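Only one structure is covered here, and it is reproduced in the block below.
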Amino acid sequence: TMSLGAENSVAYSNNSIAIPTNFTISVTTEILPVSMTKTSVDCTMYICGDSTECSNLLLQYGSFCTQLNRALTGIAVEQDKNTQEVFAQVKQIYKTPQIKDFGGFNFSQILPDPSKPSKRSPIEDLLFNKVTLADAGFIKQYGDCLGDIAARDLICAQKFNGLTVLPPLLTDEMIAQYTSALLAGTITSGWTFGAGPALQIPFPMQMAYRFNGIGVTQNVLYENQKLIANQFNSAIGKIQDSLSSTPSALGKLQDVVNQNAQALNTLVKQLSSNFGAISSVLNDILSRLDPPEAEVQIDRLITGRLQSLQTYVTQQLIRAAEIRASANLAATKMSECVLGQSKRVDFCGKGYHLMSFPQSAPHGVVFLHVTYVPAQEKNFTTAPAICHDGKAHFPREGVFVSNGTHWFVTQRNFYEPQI
Amino acid sequence: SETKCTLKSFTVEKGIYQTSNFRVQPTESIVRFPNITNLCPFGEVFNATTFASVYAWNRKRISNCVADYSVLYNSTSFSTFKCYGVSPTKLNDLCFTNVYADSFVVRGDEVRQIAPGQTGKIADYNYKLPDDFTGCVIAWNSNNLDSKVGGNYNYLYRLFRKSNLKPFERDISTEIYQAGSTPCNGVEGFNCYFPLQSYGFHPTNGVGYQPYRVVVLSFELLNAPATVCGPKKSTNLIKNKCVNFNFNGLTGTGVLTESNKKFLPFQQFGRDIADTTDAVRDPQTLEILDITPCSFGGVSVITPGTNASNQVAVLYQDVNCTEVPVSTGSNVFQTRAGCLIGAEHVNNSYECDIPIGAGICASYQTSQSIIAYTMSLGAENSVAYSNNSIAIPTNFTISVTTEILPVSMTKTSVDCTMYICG
Amino acid sequence: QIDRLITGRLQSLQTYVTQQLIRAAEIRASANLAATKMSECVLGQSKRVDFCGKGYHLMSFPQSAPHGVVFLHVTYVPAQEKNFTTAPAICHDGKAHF
Amino acid sequence: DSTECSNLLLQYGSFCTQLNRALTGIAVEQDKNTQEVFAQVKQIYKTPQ
Amino acid sequence: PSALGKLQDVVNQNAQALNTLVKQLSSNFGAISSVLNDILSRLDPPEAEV
Ligand SMILES: CCCCC/C=C/C/C=C/CCCCCCCC(=O)O
Ligand SMILES: *[C@@H]1O[C@H](CO)[C@@H](O)[C@H](O)[C@H]1NC(C)=O
Ligand SMILES: *[C@@H]1O[C@H](CO)[C@@H](O)[C@H](O)[C@H]1NC(C)=O
Ligand SMILES: *[C@@H]1O[C@H](CO)[C@@H](O)[C@H](O)[C@H]1NC(C)=O
Ligand SMILES: *[C@@H]1O[C@H](CO)[C@@H](O)[C@H](O)[C@H]1NC(C)=O
Ligand SMILES: *[C@@H]1O[C@H](CO)[C@@H](O)[C@H](O)[C@H]1NC(C)=O
Ligand SMILES: *[C@@H]1O[C@H](CO)[C@@H](O)[C@H](O)[C@H]1NC(C)=O
Ligand SMILES: *[C@@H]1O[C@H](CO)[C@@H](O)[C@H](O)[C@H]1NC(C)=O
Ligand SMILES: *[C@@H]1O[C@H](CO)[C@@H](O)[C@H](O)[C@H]1NC(C)=O
Ligand SMILES: *[C@@H]1O[C@H](CO)[C@@H](O)[C@H](O)[C@H]1NC(C)=O
Ligand SMILES: *[C@@H]1O[C@H](CO)[C@@H](O)[C@H](O)[C@H]1NC(C)=O
Ligand SMILES: *[C@@H]1O[C@H](CO)[C@@H](O)[C@H](O)[C@H]1NC(C)=O
C-alpha cells in the first residue's frame, strides 16, 4: 500500500504561539516548454512518389491537400509568435555592466562568459549539453544521402518522402542576448524598467526593498547583511550542485523532441500497409495491370494515405494547443516574477517570494526562483489583546508576547523582540 | 505561377509561400533482361501427338526460353483464354519465375469448371485450382483428332470419391467404392462400383459432348530470379543519371549506383522498411546496384504583392550555392537556412518585415529592389550601475492604450441529408 | 458509386466538425481570460505586473465590439529623472535610523 | 474471436498501436491531474480533539 | 437537487460515448451484412475479402 507520507500533528493551544527565530534562502528550478518543431508536407511526393500515372488521379484531392498545408502553416506562425511573446518583452537591450562588487552577490555563473563561443552562461551551457536534438541542422545535400546509402539514417528517409523541417526565426545567440539584457536590467535597475525608464539603484537597496515587500523590516537585513549575502551565494551554489549532480533533470523538453521524432517516423513506416490492395507498391501494380484495372488499387492506396496525413495533422493541432497554454503561462510568470515581486502564493516558488532569473533552453525556459523559508522556531505565550487602562490596546504591526514576566511586541514571519 | 495556382487566385500578397519541391525529369530509358536465345517449346507443349487423361493429368517444366507467343498465330485457334493475376496486354514486358504447364482432355461443357471457386464432377474429384491462383487457362476444340467413327474410349474420368480433392493434387487409385452399409472386400456388386469411367467420343455428337484440350500455366511474376522472358530487346547500362529502367519486368525511375551489399544466390532484389525496391542484381553482369529517387525538394519563393511588382526571390533550404543537386542570374547569397537567389545583401540592420529564417529577414525598398539583412533586435542601450548614486523621477505621464480580445464565434448547424443526398 | 460518394461526404463533414471543436477551445480560453480581465481591472485595481496595462495600473474601461471587447487601460509612467546620492541610513546619536 | 479476421488485420496493427498510445497518455494525465490537485502537502496532519 | 451538475455531466458523457461506440456495430458500411459469421457462412474467401 503506497505511503501518502509521514504522519504528523500540530498541538493547538489557544494561549501559546511559535515565532521563527531563523530563516533560510532556498532556490529551486522549474522547466516549461515554449515551442515545438515546425513541419511541412508535400502531398504528391508522399502519396504518388514521382509517378505520372498517379498525380493525374490526385486532382480530385488537391483541395484536401491545400487544407492540410494551411493548418501546418498556422502552426508554424504560432510557434514563432510564442517565442516572441515569451522572450521579446523589452526592446531596450541593457548591456552587461563591468562586473562590479555587488556586496558578495555572485551572478558570474548566470551571466555570460566571454572566454567561450556564443557568450552564454555556464549554467545555460550545461542545460544546452544535457538535452539532445536529433536534427543537426538542415543542410543535408543530395550527395550526402546518395553517398551514405549503407547508413540508413532516418532523416534521408523522411526527406525522400516529402517530410521536411523548417528552421526557427530566432537563433540561439539572439535568445541568449535577450536573456542577457533581461539579467543586466534586473540586476542594475531593479523592478523599475518594467514600468517606465530604468532607474539605477544598489543591489542591497533593491533586495532591502524586497524584504520590505515580504513584510519583514529592513533591520533584519541591516544587522545581518553579510550573513544574508553569503546565504544567497550558498543557495546559488546549491543550485549549481543540484544541476550538475543529477543528469535526469530536463524531461519535458526531451519528451517534446522525442514525440515529434516518433510522429514523423511512424508516418514514414505507415507506407508499408496495403489498404485492401494487392500490393503496397505502385510500381508493381503498374507493372502487372492495365490502367482500367490499376485505377481501383491506386484509388485504395490514395484514400489510405490521405487518411494517414489527416490523422497526423489532427494530432499536431492538439499538441499545439497544449504548447500554447504552456507558453502563455511562461509569459505570465516571466512578467510577474522577473519584472516584479508577486504576492501570489506558490507561484514564483514555494514560500514568501523574493525574485527570479530566466535561463534559455531548447524549446523552453528554466526559471531559478529565490524564495524565503523560516528556520527553527520557539514557543511563547501571548494575549488576545493587551489592555492597559481599560481600553483595549492593540499593536500596530507586531504581536504581543511574553517570557512570563515582561511583554514584547513582534511580527510574524521572523522573530523580533521589541517594545 | 506555382503559388498562384496553389492559391487559386490571380493576386498574391506578401509572404514566403512554400512551393512544392525540386524535381528532375528523366532523359533516357534502359532495358535489362537476361540473354536467352532459344525459342520456347510451344510445339511440344501445346501440340503433342497424344494427351493425358484428366484424372492422371501431366505436369511439365519450362525454363531457359523466350516467350514469343506470336508464332502460334498461324498454327492455332483458341476458344478460351483467361488470365487471373496479370493483364493480358502486359505479357510482352515481363519475366516469369517458376513456370509449369498442365494438360488434359475434357468434354465441351466442362471447360467452365477449370476456374477457381467452382463445383462439379471435375472440380471435386479430378482437378482443383487454388483460390489465389496466378496464371492463365487455355482451351481449344479437338474433334478432328480425338474422335473415331466407331467411338474413342481411351480417355477416362473419376466418378465416385469419399472426399473432395485439395488444390493441385492427383489420385490414381482403383479401389472399389462402397455406397451401402454392406462391406465390399473387392468383388464389385450391387452397392460396389468401379470408381473410374470412360468418355465416349463420336465425330457426330453434340458440341457439348465433343473433346476439348486444356492447358493451364502457373507462375510467379516479380520476386525471385527468372529464366523465362518476353521478346524485348535489351540496351546498355547507364549510371549516375536519372533514367527510366526495366529490370526483369520491374518499371520505375531513379539513379543507379554501385553497391556494397552481397546477395545470397537465391535472391534477386531487396526492399526497405517502406517495402520499396532499393537494390537489384543485373541479369547479365552479376553485380549489385542501388536505386535512389531523383527529386529531393526544399523550395520557397519570396515576393511582395503582385500589385506592387513582379520580382521574386527563391530560397533553397539545402544547397551550398551551386547548380541545384539532382537559375543563377547575378545575385547569390548563402544563409544557414539555405541559398537565396534574387536578393542583394546589405550590412545595415532594420526591423524585420518578411521572415526568412535563421535570423534573416527581407524587405522591399528603393529603382526598387529586394534586400536581405540580419534582423534588428532593437536599439542598443545600457544602464550605468552606481550604488552610491540613486535616481528618482520628477515628472510622470498618464497614458491610455487599447487591448483587443475575441469573445465568441459564429454558431452553425448542418443537415446531413440535404448536404449528402440533396 | 453512391456509397463511395456517401463515404467521402461524411469524411468532409467530420473534418469540419473537428476543426470547429479545436477553434472553439481556443475561443473559450480567450473568453475566460477576458472575463478575468473584466473582473480584475474594471471592478478593481490590479497589482499584477503587465496585466491591466503597461505600467502602474489605475483603471480600465470596457467597450463593446462585434465578437469581442476593447479595453482602454489608464496607466502611470514616470517621466524625466535626476541623479542623487544615497547611503543605507544615518547615524545621528549612535543608533542607526532607517 | 474469428481467425479469418485478424489474419487480415496485420495491415492495420500499426493504427491500433497509435490509438492505444493515445489512450495510455490520457490515463496517465488523469492520474497526474488528481495528484496535482490533492497532494500539495506531504505532512499528514491529524485533526485535534 | 440541481447543485452538482458538472460532475454528473462528466459521468454521463463518458457512459454515453461508450454506449454509442457499442451501438455503432450494427451498421454495414456498404457490405451485404454487419455480421462476420453470416458472410463467412455464405461466401468463399476470395469473395469474403471485400
Ligand atoms: C509454353 C507455354 C508458355 C510458357 C512460358 C510462359 C510464361 C508465362 C505466360 C505468359 C502468357 C503467354 C504464353 C501463353 C500464350 C497465351 C495465349 C495467347 O497467345 O493467346
Ligand atoms: C484559551 O482556552 C482556555 C480553555 O481551553 C480558556 O480558559 C481561555 O480563556 C482561552 N483564552 C483565549 C485567549 O482564547
Ligand atoms: C540561520 O540559518 C543559517 C543556515 O545555515 C545559519 O548559517 C545561521 O547561523 C542561522 N542563524 C541562527 C541565529 O541560528
Ligand atoms: C564568486 O565571485 C568571484 C569573483 O569575486 C568568482 O571568482 C567566483 O568564481 C564566483 N563564484 C561562483 C560564481 O560560484
Ligand atoms: C524574557 O526576555 C527578557 C529580556 O528583556 C529577559 O530579561 C527575561 O528573563 C526573559 N524571560 C525568561 C523566562 O528568560
Ligand atoms: C549475357 O551476356 C553478357 C555479355 O554481353 C555476359 O557477360 C553475361 O554473362 C551473359 N549472361 C546471361 C544471363 O546470359
Ligand atoms: C500460314 O498457314 C497456312 C496453312 O498452313 C499456309 O498455307 C501459309 O503459307 C502460312 N503462312 C506463312 C506466312 O507461313
Ligand atoms: C503440330 O506439329 C506438326 C509438326 O510436327 C504440324 O504439322 C501441326 O500442324 C502442328 N499442329 C498445330 C495445330 O500446331
Ligand atoms: C488425405 O488423406 C486422409 C487420410 O487417408 C484422407 O482422410 C483425406 O481425405 C485425404 N485428402 C483428400 C483431399 O482426399
Ligand atoms: C557551405 O559550405 C561551407 C564550407 O564547406 C560550410 O561550412 C557550410 O556549412 C555550408 N553551408 C552553409 C549553410 O553555408
Ligand atoms: C558601493 O560600492 C563601491 C565599490 O564598488 C564602494 O566604494 C561604496 O562604498 C559602496 N557604497 C554603497 C552606497 O553601497
Ligand atoms: C513636470 O511637473 C511640473 C509640476 O507639476 C509640471 O508643471 C510640468 O508640466 C511637468 N512636465 C510635463 C512635461 O508636463
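Heads up, chain A uses Swiss-Prot numbers, so what you see runs 696-1114.
Cβ atoms are placed via backbone N, Cα and C, with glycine included.
According to Swiss-Prot, the natural variant A:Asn764 to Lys carries the annotation: In strain: Omicron/BA.1, Omicron/BA.2, Omicron/BA.2.12.1, Omicron/BA.2.75, Omicron/BA.4, Omicron/BA.5, Omicron/BQ.1.1, Omicron/XBB.1.5, Omicron/EG.5.1. Listed in sequence order, the residues of the same chain lying 6 or more apart from A:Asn764 (variant position) and placing their CB within less than 8 Å of its CB are A:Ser735, A:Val736.
Here the residue is the original one, but Swiss-Prot notes a natural variant at this spot, A:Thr859 to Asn: In strain: Lambda/C.37. For A:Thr859 (variant position), the Cβ neighbour count at a 10 Å cut-off comes to 23, with all displayed protein chains included.
Secondary structure from DSSP puts A:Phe888 (variant position) in a helix. Record note (Swiss-Prot), natural variant A:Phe888 to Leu: In strain: Eta/B.1.525. The unchanged residue is displayed.
Here the residue is the original one, but Swiss-Prot notes a natural variant at this spot, A:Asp950 to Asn: In strain: Delta/B.1.617.2, Mu/B.1.621. In this chain, no residue six or more apart from A:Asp950 (variant position) has a CB-CB distance below 8 Å. DSSP assigns A:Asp950 (variant position) to a helical segment in the three-state reduction.
Long-range Cβ proximity for A:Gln954 (variant position), meaning a same-chain Cβ under 8 A and a gap of 6 or more residues, is found for A:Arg1014. Quoting Swiss-Prot on the natural variant A:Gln954 to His: In strain: Omicron/BA.1, Omicron/BA.2, Omicron/BA.2.12.1, Omicron/BA.2.75, Omicron/BA.4, Omicron/BA.5, Omicron/BQ.1.1, Omicron/XBB.1.5, Omicron/EG.5.1.
Listed in sequence order, the residues of the same chain lying 6 or more apart from A:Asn969 (variant position) and placing their CB within less than 8 Å of its CB are A:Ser975, A:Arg995, A:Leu996. In the three-state DSSP classification, A:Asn969 (variant position) falls within coil. Natural variation at this site is recorded by Swiss-Prot as A:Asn969 to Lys, annotated: In strain: Omicron/BA.1, Omicron/BA.2, Omicron/BA.2.12.1, Omicron/BA.2.75, Omicron/BA.4, Omicron/BA.5, Omicron/BQ.1.1, Omicron/XBB.1.5, Omicron/EG.5.1.
In the three-state DSSP scheme, A:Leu981 (variant position) is classed as helix. One natural variant named in Swiss-Prot is A:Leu981 to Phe, and its note says In strain: Omicron/BA.1.
When Cβ atoms from all protein chains are considered, those within 10 Å of A:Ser982 (variant position) total 22, not counting its own. A:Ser982 to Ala appears in Swiss-Prot as a natural variant; the accompanying note says: In strain: Alpha/B.1.1.7.
In the three-state DSSP scheme, A:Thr1027 (variant position) is classed as helix. Over all protein chains present, the Cβ of A:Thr1027 (variant position) has 15 other Cβ atoms lying within 10 Å. Annotation of the natural variant A:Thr1027 to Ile in Swiss-Prot: In strain: Gamma/P.1; the original residue is retained in the structure shown.
A:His1101 (variant position) carries neither a helix nor a strand DSSP state and counts as coil. The Cβ of A:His1101 (variant position) has 9 other Cβ atoms within 10 Å, all protein chains considered. For the natural variant A:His1101 to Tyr, the note given by Swiss-Prot reads: In strain: Theta/P.3.
In sequence order, the variant positions from A:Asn764, A:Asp950, A:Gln954, A:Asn969, A:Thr1027, A:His1101 that place a Cβ under 8 angstroms from a chain D Cβ are A:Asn969.
Nearest neighbour of A:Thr859 (variant position) by Cα distance, taken over the variant positions A:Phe888, A:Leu981, A:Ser982, A:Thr1027, A:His1101: A:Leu981. Annotation for A:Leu981 (variant position): same-chain Cβ neighbours under 8 Å, separated by at least 6 residues, are A:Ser746, A:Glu748, A:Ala989. Cβ contacts within 10 Å of A:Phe888 (variant position), excluding its own Cβ and spanning all protein chains shown: 20. Proximity to chain B, defined as a CB-CB distance below 8 A, holds for A:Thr859 out of the variant positions A:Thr859, A:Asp950, A:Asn969, A:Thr1027, A:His1101. For A:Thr1027 (variant position), the spatially nearest entry among the variant positions A:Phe888, A:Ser982, A:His1101 is A:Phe888, judged by CA separation. Reported as a whole number, the C-alpha separation between A:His1101 (variant position) and A:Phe888 (variant position) equals 48 Å.
Between the C-alpha atoms of A:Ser982 (variant position) and A:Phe888 (variant position), the distance comes to 71 Å.
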